[PDB]
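Visitor: Here you go, one structure.
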Amino acid sequence: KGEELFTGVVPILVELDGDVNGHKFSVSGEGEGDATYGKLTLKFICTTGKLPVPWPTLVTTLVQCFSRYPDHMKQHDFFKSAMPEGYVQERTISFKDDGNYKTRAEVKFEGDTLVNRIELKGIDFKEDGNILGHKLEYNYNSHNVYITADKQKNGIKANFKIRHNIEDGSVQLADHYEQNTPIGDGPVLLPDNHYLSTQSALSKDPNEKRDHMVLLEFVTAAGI
Ligand SMILES: [Mg+2]
């Protein structure tokens, strides 16, 4: 079914257009995914200059179809079942004591490449907060993404809390509320409650002078 499109390495393109408090920026990413291992390897570049928010705050927005679903849980993989026509992911990301991002992403194949096209709008950020003040460490904690079915919208929802490390030892919470809805009208898999366990490693390309992020991520379904 759509899962058949993910048995090997798949090239990935990510394109993001953003506006946070009137700071306009764009990000382009390239890399590949291998759902057999739940593995993503991507490099993202800010093509407009300096990124006006910290890179870690964009990780969740910057392809859950690459999650490794164990064989015994394959009937719960909504993301691949929506392919190749794709799905639309919408999120509200609420930064505790600060502003919010609202995002819309279309995830679909363009020929044999998996594309994630994103619009991000951020409002009500504090000039001197952890986000616009760039007070977040360049690292990333492991988290669970809790998925539930939304049968009346033929899709899924997700809820989860990201904890961003602040440079003083504290934590910036980012509450995520997510909806995913198929683009096509073929049948999709509507899962039982489960989660995705995600681990992410952020690094820099030593030969790259543009503002950028190298990401290695592993995503594995569990909870059934
Ligand atoms: Mg207002």
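In order, the residues displayed for chain A correspond to 3-64, 68-229 in Swiss-Prot numbering, which applies throughout.
Cβ atoms here come from the backbone N, Cα and C positions, even for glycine.
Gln69 to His appears in Swiss-Prot as a mutagenesis experiment; the accompanying note says: In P4; leads to no detectable fluorescence. In mut2.2; shifts fluorescence lifetime from 3.03 to 1.94 ns; when associated with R-30 and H-145. In mut3.3; shifts fluorescence lifetime from 3.03 to 1.88 ns; when associated with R-30; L-46 and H-145. Quoted from Swiss-Prot, the note on the mutagenesis of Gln69 to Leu is: In RSGFP4; increases fluorescence and shifts the major exitation peak to 489-490 nm; when associated with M-64 and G-65. Under its mutagenesis entries, Swiss-Prot includes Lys79 to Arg with the note: In Topaz; shifts the major emission and exitation peak up to 20 nm; when associated with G-65; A-72 and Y-203. In Swiss-Prot, a published mutagenesis experiment is listed as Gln80 to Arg, annotated In Azurite; shifts the excitation and emission spectra to shorter wavelengths and increases quantum yields compared to BFP; when associated with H-66; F-145; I-150 and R-224. Under mutagenesis, Swiss-Prot gives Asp103 to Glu with this note: In mut1.27; shifts fluorescence lifetime from 3.03 to 2.85 ns; when associated with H-145. Annotation of the published mutagenesis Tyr145 to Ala in Swiss-Prot: In Cerulean; leads to improved quantum yield, a higher extinction coefficient and is 2.5-fold brighter than ECFP; when associated with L-64; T-65; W-66; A-72; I-146; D-148; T-153 and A-163; the original residue is retained in the structure shown. For the mutagenesis experiment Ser147 to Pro, the note given by Swiss-Prot reads: Increases fluorescence at warmer temperatures such as 37 degrees Celsius. For the mutagenesis experiment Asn149 to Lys, the note given by Swiss-Prot reads: Increases fluorescence at warmer temperatures such as 37 degrees Celsius. In Esmerald; leads to brighter fluorescence; when associated with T-65; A-72; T-153 and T-167. In VisGreen; leads to brighter fluorescence; when associated with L-64; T-65; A-72 and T-167. Mutagenesis annotation in Swiss-Prot: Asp155 to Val, described as In EBFP2.0; shifts the excitation and emission spectra to shorter wavelengths and increases quantum yields compared to BFP; when associated with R-30; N-39; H-66; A-72; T-105; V-128; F-145; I-150; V-171; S-198; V-206 and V-224; the structure shown retains the original residue. For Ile167 to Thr, Swiss-Prot lists a mutagenesis experiment annotated as follows: In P11; increases fluorescence at 475 nm excitation and at warmer temperatures such as 37 degrees Celsius. In Esmerald; leads to brighter fluorescence; when associated with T-65; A-72; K-149 and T-153. In VisGreen; leads to brighter fluorescence; when associated with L-64; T-65; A-72 and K-149. Mutagenesis annotation in Swiss-Prot: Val176 to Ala, described as In mut2.1; shifts fluorescence lifetime from 3.03 to 2.50 ns; when associated with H-145 and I-198; the structure shown retains the original residue. Where Swiss-Prot documents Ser202 to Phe as a mutagenesis experiment, the accompanying text is: In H9; increases fluorescence at 395 nm excitation; when associated with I-203. What Swiss-Prot says about the mutagenesis result for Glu222 to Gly is this: Suppresses the 399 nm excitation peak, leaving only the longer wavelength peak at 475 nm.
How buried are these features, and what lies next to them?
Guide: Within 10 Å of the C-beta of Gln69 (mutagenesis position) there are 23 other C-beta atoms, taking all protein chains into account.
According to DSSP, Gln69 (mutagenesis position) sits within a helical segment.
In the three-state DSSP scheme, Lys79 (mutagenesis position) falls into the helix class.
In three-state terms derived from DSSP, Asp103 (mutagenesis position) belongs to neither a helical nor a strand segment and is classed as coil. The C-beta environment of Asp103 (mutagenesis position), restricted to residues of the same chain at least 6 apart in sequence and closer than 8 Å, consists of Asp129, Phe130, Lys131, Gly134, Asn135, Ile136, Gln177.
All protein chains considered, the CB of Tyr145 (mutagenesis position) has 22 other CB atoms within 10 Å. DSSP gives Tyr145 (mutagenesis position) a coil state; it is part of no helix or strand.
Contacts of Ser147 (mutagenesis position) defined by a Cβ separation under 8 A and a same-chain sequence distance of 6+ are given as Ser202, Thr203, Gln204, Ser205, in order along the sequence.
Cβ neighbour count for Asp155 (mutagenesis position): 15 (other Cβ atoms within 10 Å of its Cβ, all protein chains included).
According to DSSP, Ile167 (mutagenesis position) sits within a strand segment. For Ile167 (mutagenesis position), the same-chain residues that are 6 or more apart in sequence and have a Cβ closer than 8 Å to its Cβ are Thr62, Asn146, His148, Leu178, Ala179, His181.
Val176 (mutagenesis position) falls within a strand segment according to DSSP.
In the three-state DSSP reading, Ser202 (mutagenesis position) counts as strand.
Within the same chain, the residues at least 6 positions away from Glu222 (mutagenesis position) whose Cβ sits under 8 Å from its Cβ are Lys41, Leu42, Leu44, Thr203, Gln204, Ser205, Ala206, listed in sequence order.
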Visitor: What is the total of other Cβ atoms whose distance to the Cβ of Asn149 (mutagenesis position) is within 10 Å?
Guide: 15
Visitor: For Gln80 (mutagenesis position) and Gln69 (mutagenesis position), determine the Cα separation and express it in whole Å.
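Guide: Checking the Cα atoms of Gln80 (mutagenesis position) and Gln69 (mutagenesis position) gives a distance of 15 Å.
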